[PDB]
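Enquirer: Next up is a structure, given as structure tokens.
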Amino acid sequence: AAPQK
Amino acid sequence: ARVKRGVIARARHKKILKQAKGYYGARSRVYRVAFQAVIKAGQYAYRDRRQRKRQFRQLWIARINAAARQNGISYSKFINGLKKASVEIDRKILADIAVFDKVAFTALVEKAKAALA
Amino acid sequence: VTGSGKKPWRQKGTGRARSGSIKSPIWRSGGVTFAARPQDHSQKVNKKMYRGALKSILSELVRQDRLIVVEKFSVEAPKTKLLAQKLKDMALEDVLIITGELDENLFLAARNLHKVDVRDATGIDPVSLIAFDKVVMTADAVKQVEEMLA
RNA sequence: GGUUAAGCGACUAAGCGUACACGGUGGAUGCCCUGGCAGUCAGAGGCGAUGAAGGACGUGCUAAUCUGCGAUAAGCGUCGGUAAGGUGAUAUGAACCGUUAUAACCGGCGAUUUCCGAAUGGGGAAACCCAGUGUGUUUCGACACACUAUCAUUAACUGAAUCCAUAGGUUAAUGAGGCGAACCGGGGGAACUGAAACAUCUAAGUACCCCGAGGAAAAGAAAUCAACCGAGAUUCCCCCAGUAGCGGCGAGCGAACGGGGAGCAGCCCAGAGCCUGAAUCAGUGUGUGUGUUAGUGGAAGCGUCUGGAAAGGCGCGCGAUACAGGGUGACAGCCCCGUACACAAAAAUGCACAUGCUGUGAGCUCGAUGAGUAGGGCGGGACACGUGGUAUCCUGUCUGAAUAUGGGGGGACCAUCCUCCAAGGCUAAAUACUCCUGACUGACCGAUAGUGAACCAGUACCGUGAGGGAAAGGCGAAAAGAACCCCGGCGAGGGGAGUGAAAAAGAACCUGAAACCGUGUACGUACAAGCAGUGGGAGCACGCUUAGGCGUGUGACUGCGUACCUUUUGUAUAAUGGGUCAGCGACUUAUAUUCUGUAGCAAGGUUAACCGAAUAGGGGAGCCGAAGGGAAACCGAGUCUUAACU
RNA sequence: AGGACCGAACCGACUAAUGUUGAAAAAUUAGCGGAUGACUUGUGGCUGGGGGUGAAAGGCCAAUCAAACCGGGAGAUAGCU
RNA sequence: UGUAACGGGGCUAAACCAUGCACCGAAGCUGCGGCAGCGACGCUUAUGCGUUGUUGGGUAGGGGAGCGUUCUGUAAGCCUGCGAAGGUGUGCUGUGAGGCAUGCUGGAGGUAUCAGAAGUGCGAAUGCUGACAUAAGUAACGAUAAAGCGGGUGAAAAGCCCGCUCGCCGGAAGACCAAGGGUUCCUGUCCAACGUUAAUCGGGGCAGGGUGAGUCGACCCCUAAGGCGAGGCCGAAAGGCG
RNA sequence: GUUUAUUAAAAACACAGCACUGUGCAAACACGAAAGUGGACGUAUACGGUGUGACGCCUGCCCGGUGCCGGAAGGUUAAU
RNA sequence: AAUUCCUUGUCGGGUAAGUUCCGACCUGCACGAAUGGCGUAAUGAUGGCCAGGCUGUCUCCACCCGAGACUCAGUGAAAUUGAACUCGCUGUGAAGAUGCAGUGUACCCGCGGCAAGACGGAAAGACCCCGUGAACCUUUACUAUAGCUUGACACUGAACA
RNA sequence: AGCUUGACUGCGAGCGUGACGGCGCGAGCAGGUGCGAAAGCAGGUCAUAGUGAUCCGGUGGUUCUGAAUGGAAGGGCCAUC
Ligand SMILES: COC(=O)c1c(OC)cc2cc3c(c(O)c2c1C)C(=O)[C@]1(OC)C(=O)C=C(OC)[C@@H](O)[C@]1(O)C3=O
Ligand SMILES: [K+]
Ligand SMILES: [K+]
Ligand SMILES: [K+]
Ligand SMILES: [K+]
Ligand SMILES: [K+]
Ligand SMILES: [K+]
Ligand SMILES: [K+]
Ligand SMILES: [K+]
Ligand SMILES: [K+]
Ligand SMILES: [K+]
Ligand SMILES: [K+]
Ligand SMILES: [K+]
Ligand SMILES: [K+]
Ligand SMILES: [K+]
Ligand SMILES: [K+]
Ligand SMILES: [K+]
Ligand SMILES: [K+]
Ligand SMILES: [K+]
Ligand SMILES: [K+]
Ligand SMILES: [K+]
Ligand SMILES: [K+]
Ligand SMILES: [K+]
Ligand SMILES: [K+]
Ligand SMILES: [K+]
Ligand SMILES: [K+]
Ligand SMILES: [K+]
Ligand SMILES: [K+]
Ligand SMILES: [K+]
Ligand SMILES: [K+]
Ligand SMILES: [K+]
Ligand SMILES: [K+]
Ligand SMILES: [K+]
Ligand SMILES: [K+]
Ligand SMILES: [K+]
Ligand SMILES: [K+]
Ligand SMILES: [Mg+2]
Ligand SMILES: [Mg+2]
Ligand SMILES: [Mg+2]
Ligand SMILES: [Mg+2]
Ligand SMILES: [Mg+2]
Ligand SMILES: [Mg+2]
Ligand SMILES: [Mg+2]
Ligand SMILES: [Mg+2]
Ligand SMILES: [Mg+2]
Ligand SMILES: [Mg+2]
Ligand SMILES: [Mg+2]
Ligand SMILES: [Mg+2]
Ligand SMILES: [Mg+2]
Ligand SMILES: [Mg+2]
Ligand SMILES: [Mg+2]
Ligand SMILES: [Mg+2]
Ligand SMILES: [Mg+2]
Ligand SMILES: [Mg+2]
Ligand SMILES: [Mg+2]
Ligand SMILES: [Mg+2]
Ligand SMILES: [Mg+2]
Ligand SMILES: [Mg+2]
Ligand SMILES: [Mg+2]
Ligand SMILES: [Mg+2]
Ligand SMILES: [Mg+2]
Ligand SMILES: [Mg+2]
Ligand SMILES: [Mg+2]
Ligand SMILES: [Mg+2]
Ligand SMILES: [Mg+2]
Ligand SMILES: [Mg+2]
Ligand SMILES: [Mg+2]
Ligand SMILES: [Mg+2]
Ligand SMILES: [Mg+2]
Ligand SMILES: [Mg+2]
Ligand SMILES: [Mg+2]
Ligand SMILES: [Mg+2]
Ligand SMILES: [Mg+2]
Ligand SMILES: [Mg+2]
Ligand SMILES: [Mg+2]
Ligand SMILES: [Mg+2]
Ligand SMILES: [Mg+2]
Ligand SMILES: [Mg+2]
Ligand SMILES: [Mg+2]
Ligand SMILES: [Mg+2]
Ligand SMILES: [Mg+2]
Ligand SMILES: [Mg+2]
Ligand SMILES: [Mg+2]
Ligand SMILES: [Mg+2]
Ligand SMILES: [Mg+2]
Ligand SMILES: [Mg+2]
Ligand SMILES: [Mg+2]
Ligand SMILES: [Mg+2]
Ligand SMILES: [Mg+2]
Ligand SMILES: [Mg+2]
Ligand SMILES: [Mg+2]
Ligand SMILES: [Mg+2]
Ligand SMILES: [Mg+2]
Ligand SMILES: [Mg+2]
Ligand SMILES: [Mg+2]
Ligand SMILES: [Mg+2]
Ligand SMILES: [Mg+2]
Ligand SMILES: [Mg+2]
Ligand SMILES: [Mg+2]
Ligand SMILES: [Mg+2]
Ligand SMILES: [Mg+2]
Ligand SMILES: [Mg+2]
Ligand SMILES: [Mg+2]
Ligand SMILES: [Mg+2]
Ligand SMILES: [Mg+2]
Ligand SMILES: [Mg+2]
Ligand SMILES: [Mg+2]
Ligand SMILES: [Mg+2]
Ligand SMILES: [Mg+2]
Ligand SMILES: [Mg+2]
Ligand SMILES: [Mg+2]
Ligand SMILES: [Mg+2]
Ligand SMILES: [Mg+2]
Ligand SMILES: [Mg+2]
Ligand SMILES: [Mg+2]
Ligand SMILES: [Mg+2]
Ligand SMILES: [Mg+2]
Ligand SMILES: [Mg+2]
Ligand SMILES: [Mg+2]
Ligand SMILES: [Mg+2]
Ligand SMILES: [Mg+2]
Ligand SMILES: [Mg+2]
Ligand SMILES: [Mg+2]
Ligand SMILES: [Mg+2]
Ligand SMILES: [Mg+2]
Ligand SMILES: [Mg+2]
Ligand SMILES: [Mg+2]
Ligand SMILES: [Mg+2]
Ligand SMILES: [Mg+2]
Ligand SMILES: [Mg+2]
Ligand SMILES: [Mg+2]
Ligand SMILES: [Mg+2]
Ligand SMILES: [Mg+2]
Ligand SMILES: [Mg+2]
């Protein structure tokens, strides 16, 4: 999981 | 019947790696890289059999121009004179005579001048 | 191939090529892609083509002087040594013996001579006629072959 | 000759590159097979309360594991075979047994056969805990042995409410129970998928669950078909035929009649008399033939050369109903084990009979002829047949005949005709399969293949569990498996010595590739900018020589030159994919149909199943073709259209 | 007396830093909340997959949950790479 | 970001216009040699050769012809211990796939020719298995409770043993148990592997030893939640409930 | 008090209290092809469902639409 | 206003200065009465705002104490990787160049540091679109169906009005 | 404006336009008509839009078929919905 564009 | 590939595979790979001798690094050691190198070298070999013919004619002309001007005429006039004189000595020979037989070249130059005069 | 249908790893996220079975033919110990089955290789030959071919072979054996014809060919006892001498006297080897009726003594005597075969006139075949160097036929056998091939 | 100046300039290699020589690592390739795969011909088709399958724990001169066996424990008795050598394997050793018959080994028949497990005396966390009753011993402390589960059927004795009775209870006898690869019959019964979506339909009565049986099962002796002629139970194969039909008339599904074959078998109860126990078949005693379970004999060769070794080369012999196959120091008909062939069973046993005993009852005459059934209404299902005009079969529900002076069927229905007798039952063969046993075969595999397993593999290991599941073969002819010496830690490892044909075959062992890592030698390389090559090319080193010019290696300098695959209008692309090497890895197979090539026959061509001492021959049942037109009747080199054709 | 107050054991998990190929597939350090109750904990039992359980977050049901795992239908299908 | 609007140097022509003659310039065209396709016509074929004309970039894709691998027949033949297959160099040869000879290694197999059948050809599939690189002799060596010295043993001692100091826990980091594990316990011996280093040490390898009950616990008697359940009731079967 | 084990602890969930509604006991209701079991060894001051959410002052108008409750005349309407 | 778009509405308080906060106005885009309205002591690891105290949060950082980093000895990984002989600039170009063109600079090789670039590494984009893909959820979408409910027939009879 | 039903039945040389299914134009033949004295004209409308395949089912006719035979049902063919 990570911040997505 | 089942057919094992090992003997033929080795023979085919070994053929390519023999042509790659002398190439730097993996190009002479590893089949995947050597194959690309061997094919590219073959392309240059095909191409450069044509350039060879161009490069030498370029070289002969330069030497004829140098020797012609020592005798006081430019290449373009020198060649034109020989055509008028009906001399078919080609540029490969003129570049040879220009180096090894300077007195013979001078006679040719005077023959060209007489046709332009 | 023996092995469960369990998927080896999740479809995504592992960074590894996607796979669906351990039994895939791409894998070591996987199945054979087009695995063989027991099968029948026999072919049809038309009766007229079969009989037409035999006539051609027999005509060449004559034309090549390979066909020998005799009145009688028999041996008094099944002793193999007797047949071996008889053929040596004829200077025969690699010979096919065709007889119109089978003397059981002749059959037994030939059985250990691998360069020799004994056949009843009903049992001729295309390959034996071509494979043996000489063919010996009794006059009775010839007539039975003529009636057979018509 | 000296000094100064100017110009030009080799010898450096910390390391690196290319080539070559020699190694390491690693385990490809070749060769091999005591392991697999698919079959053919036979056998067997079960085991269990007389305690199974599968296990636990024991058992040796025995520390472990395997194999066997069970407190009588790698074994005991007896009958046979056989015997000069034996006491299973890793695996030696120790202590012994035996040699003309009581060593061992092989076969039949017996004995022993712990504990768990249907597990059965009760219980239970499998391999454990706890008893009751009755016999017998006793050393008075206790021992040994047998029996005691449940259900069904039958019998005896008991016995309520309830007088009789019945339900119930106790005891005895007989049977079942559980396991197992496929095949078989029945009860239930999906979805993915196809339909280019999807709901009828398909997949499919498939997968799967449950019940029951046998060596096979099921079916079976016309209330059947046919067509005015006739066939004659059931089952299986080839046609008929991808036809007639069914079908959101879509995708698809798909007969029968009739013909050719394999095999061939018919009977009994619904009932009395006559004649009796004649047919036939079940059990079981005996005998003959034959197969099985151990076996016996089983021919014929030496010289010389190479070699570590002869089975090979060369020379001269011999056997053969035996030249199948395997082994022996390299390839053996004659060295060995076998093979062809001829023989053998004390005992048990599968079949064929013959026959004893028990059970059965054959033949004749008269008579009878399967009712909540056939049929119907309603809802479903099976038939190729989806309710359709739908015959026929089954039945959940409600009804309901006639019964040989009668009923069923012939694809809605009616008439005539034909054909057959439902509502009771039994029955071999042709057919399906292979957990398992024996022999033999392969244009099957050969250690990343063949089984998951060539090896102590359903193991190690992983998961709570159901369950998943590996890797791992090769010294040599023979261990002759390296005495002894030296360095070293009374090491690891190594160097000699010795064995051997070989030790660079040394157990980390046949061959031993590539990636990858080194040591040495020749040349290049520290003022030089990029897909690393290509064309030209000096110099150097090493060899050859026609002696100034050839080969191999390197490559200063110089022209040209932005990897490969994929996908795209277009990629150096800064789009995808690949760290490299070695092994594996993707247009197959079966059956129909059409076209082309080629071969045979030709207005004809060809057989399928099957038979066959079997790639032959037989079998022409069928199929395509030589005639078309029409929806069809029908006509026919014509036909349809139309009243008729120009 | 008290779902009373402060605060250890015990139960929890509000903030920050560290760690993030970790000492650890959810921790440590310094602070933090409850702490006689709708408390906490040992042993045993019961509920099962369109089902359970849920002071309700689609949360939990063996490191897995808008339908667990294992085996089978099964080589489902893939006009896509 | 840096001359950055001739490619650069540079140019007063080395710019522009007009005329003219030379020369350079491509895989175009010509010359010389070789190969192959398609036509036409014949030394004459009998299916190939000769003369001549013309053609020969190529993806998707169509058509034609071949090489090589394993296996079956020819083959009880032929080659091979006077050295096969396989591995590794070299030379020759064909248009190519390839073929042939031979030095070294290896140590028992191979197979002509013509036919027959395919598990018949690999660089890619984030392909599968094994081996070996790179990063790199880099990060890290797991609580900041802490060590120092003398003597011993030993091939070798920061780490082992003994001693004296120092430090740390002390509602535990002490002591005894259950659950779980199953020989880790104690003694002798060894240091290959394991121990994040060395090791003489060890919970490591090897051999031997060690667990003693009328009173502790289990077993046993009695029951909870719950389980099973003769008959029974119910359910297509399997089973459910009691 | 409780909650998203593993990024959200809260204003969300629960709560005592309030209202509507169902249930006369072989209760309604739930799990079960069924037997049976829970509700409950309870009995309307009891039990189930729904909404609101201590306490204080309060909770106004609409029955046209959808739902529920009562009615039965007439129209229509299945098997039969 | 947890609701107000225009909107930092307007006015007042607080500050030198206040898009937040508090009070008030009512033009309520689009509050409102048990999917409750309006108050409310106590309580809360609850949201917002202000003040005292305190302070390295900060102006603006300095020094010190330990553990790493650094050197030496022993042991010894991993992500990644077509191959590399792996410079700047301007242009060109699948349109943002270490590799092309022109041009400038540059002896060969380490060690300690920093991260601007290698459209750096990790994950077959989770946003968007597509597929006659999937799942689960809703309803007066379609077709069914468990359950509930109606009637007829059966089990099911007698007499009378 | 008068008289009428050619808004006919069976065919059709030959063309145009569509991938196809299809769509369009048409002289002339046979039968039987209307107008015109006659030659002649008429197979709807100055032309180009006013429309929907197959399946399924309905209605009328018919010299076809009719599951043993004679019928019938059902099917075919023709017109039309
Ligand atoms: C715009 O927003 C984001 O850029 C963003 C993000 O920005 C901080 C953080 C996350 C974090 C996560 C996820 C995100 O999508 C995500 C996104 C999109 C997930 O979907 C998640 O990924 C394992 C998952 O599988 C299931 C979950 O909840 C159902 C999450 O809890 C999850 O576990 C998670 O950690
Ligand atoms: K050097
Ligand atoms: K090695
Ligand atoms: K044993
Ligand atoms: K049974
Ligand atoms: K379906
Ligand atoms: K589809
Ligand atoms: K769909
Ligand atoms: K029917
Ligand atoms: K009937
Ligand atoms: K192997
Ligand atoms: K394997
Ligand atoms: K060797
Ligand atoms: K090597
Ligand atoms: K160059
Ligand atoms: K690619
Ligand atoms: K693209
Ligand atoms: K990309
Ligand atoms: K792409
Ligand atoms: K074909
Ligand atoms: K408790
Ligand atoms: K589920
Ligand atoms: K060789
Ligand atoms: K690859
Ligand atoms: K390294
Ligand atoms: K050591
Ligand atoms: K909280
Ligand atoms: K909540
Ligand atoms: K509220
Ligand atoms: K209303
Ligand atoms: K209302
Ligand atoms: K009303
Ligand atoms: K609002
Ligand atoms: K709070
Ligand atoms: K960077
Ligand atoms: K008119
Ligand atoms: Mg990836
Ligand atoms: Mg395999
Ligand atoms: Mg035949
Ligand atoms: Mg013979
Ligand atoms: Mg050096
Ligand atoms: Mg070097
Ligand atoms: Mg080597
Ligand atoms: Mg029991
Ligand atoms: Mg018992
Ligand atoms: Mg579909
Ligand atoms: Mg079906
Ligand atoms: Mg039977
Ligand atoms: Mg013997
Ligand atoms: Mg012998
Ligand atoms: Mg040998
Ligand atoms: Mg009858
Ligand atoms: Mg009936
Ligand atoms: Mg039906
Ligand atoms: Mg009838
Ligand atoms: Mg009929
Ligand atoms: Mg091998
Ligand atoms: Mg294997
Ligand atoms: Mg397996
Ligand atoms: Mg385990
Ligand atoms: Mg040694
Ligand atoms: Mg020697
Ligand atoms: Mg050997
Ligand atoms: Mg070796
Ligand atoms: Mg230099
Ligand atoms: Mg310079
Ligand atoms: Mg594009
Ligand atoms: Mg380009
Ligand atoms: Mg790229
Ligand atoms: Mg790049
Ligand atoms: Mg790709
Ligand atoms: Mg990549
Ligand atoms: Mg409290
Ligand atoms: Mg919690
Ligand atoms: Mg804490
Ligand atoms: Mg606290
Ligand atoms: Mg508090
Ligand atoms: Mg407290
Ligand atoms: Mg518990
Ligand atoms: Mg939500
Ligand atoms: Mg979980
Ligand atoms: Mg689902
Ligand atoms: Mg399927
Ligand atoms: Mg698949
Ligand atoms: Mg500037
Ligand atoms: Mg220019
Ligand atoms: Mg010129
Ligand atoms: Mg040129
Ligand atoms: Mg040209
Ligand atoms: Mg050309
Ligand atoms: Mg071409
Ligand atoms: Mg061969
Ligand atoms: Mg040799
Ligand atoms: Mg071979
Ligand atoms: Mg060679
Ligand atoms: Mg292949
Ligand atoms: Mg490869
Ligand atoms: Mg490729
Ligand atoms: Mg690595
Ligand atoms: Mg580094
Ligand atoms: Mg460092
Ligand atoms: Mg460090
Ligand atoms: Mg430590
Ligand atoms: Mg010391
Ligand atoms: Mg220490
Ligand atoms: Mg202290
Ligand atoms: Mg131990
Ligand atoms: Mg100890
Ligand atoms: Mg160590
Ligand atoms: Mg130990
Ligand atoms: Mg005592
Ligand atoms: Mg029970
Ligand atoms: Mg709280
Ligand atoms: Mg959370
Ligand atoms: Mg939190
Ligand atoms: Mg609320
Ligand atoms: Mg109200
Ligand atoms: Mg009502
Ligand atoms: Mg203001
Ligand atoms: Mg305000
Ligand atoms: Mg509101
Ligand atoms: Mg309201
Ligand atoms: Mg308020
Ligand atoms: Mg170091
Ligand atoms: Mg480049
Ligand atoms: Mg260029
Ligand atoms: Mg450049
Ligand atoms: Mg650096
Ligand atoms: Mg940094
Ligand atoms: Mg990236
Ligand atoms: Mg994607
Ligand atoms: Mg589409
Ligand atoms: Mg008009
Ligand atoms: Mg009829």
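Residue numbering for chain C follows Swiss-Prot; the residues present correspond to positions 52-201, in that order.
Header lists the method as electron microscopy, 2.7 Å.
Even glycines carry a Cβ here, placed using N, Cα and C.
Copying in the features that Swiss-Prot gives for the protein in this structure:
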- C:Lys63 to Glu: In strain: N282; confers erythromycin resistance. Ribosomes bind erythromycin poorly and have reduced peptidyltransferase activity. 50S subunits assemble normally, even in the presence of drug, but assembly is cold-sensitive at 20 degrees Celsius (VARIANT)
- C:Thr131 to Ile: Does not regulate the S10 operon; assembles into ribosomes in vivo (MUTAGEN)
- C:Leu134 to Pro: Does not regulate the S10 operon in vivo (MUTAGEN)
- C:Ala160 to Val: Does not regulate the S10 operon; assembles into ribosomes in vivo (MUTAGEN)
- C:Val167 to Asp: Does not regulate the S10 operon in vivo (MUTAGEN)
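Distances, neighbours, how buried they are, the whole picture for these features please.
Expert: C:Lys63 (variant position) counts 7 other C-beta atoms within 10 Å of its own C-beta, drawing on all protein chains shown. According to DSSP, C:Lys63 (variant position) sits in a coil region rather than a helix or strand.
For C:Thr131 (mutagenesis position), other Cβ atoms within 10 Å of its Cβ number 16.
Spatially close to C:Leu134 (mutagenesis position) yet at least six residues away along the chain are C:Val126, C:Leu157, C:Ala160, C:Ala161, C:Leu164, C:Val167, judged by Cβ distances under 8 angstroms.
For C:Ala160 (mutagenesis position), the count of additional Cβ atoms within 10 Å of its Cβ stands at 23 [all protein chains shown]. Following the DSSP three-state reduction, the secondary structure of C:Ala160 (mutagenesis position) is helix.
DSSP assigns C:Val167 (mutagenesis position) to a strand.
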Enquirer: Could you state the CA-to-CA distance between C:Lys63 (variant position) and C:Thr131 (mutagenesis position) to the nearest Å?
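Expert: Distance between the two Cα atoms comes out at 78 Å.
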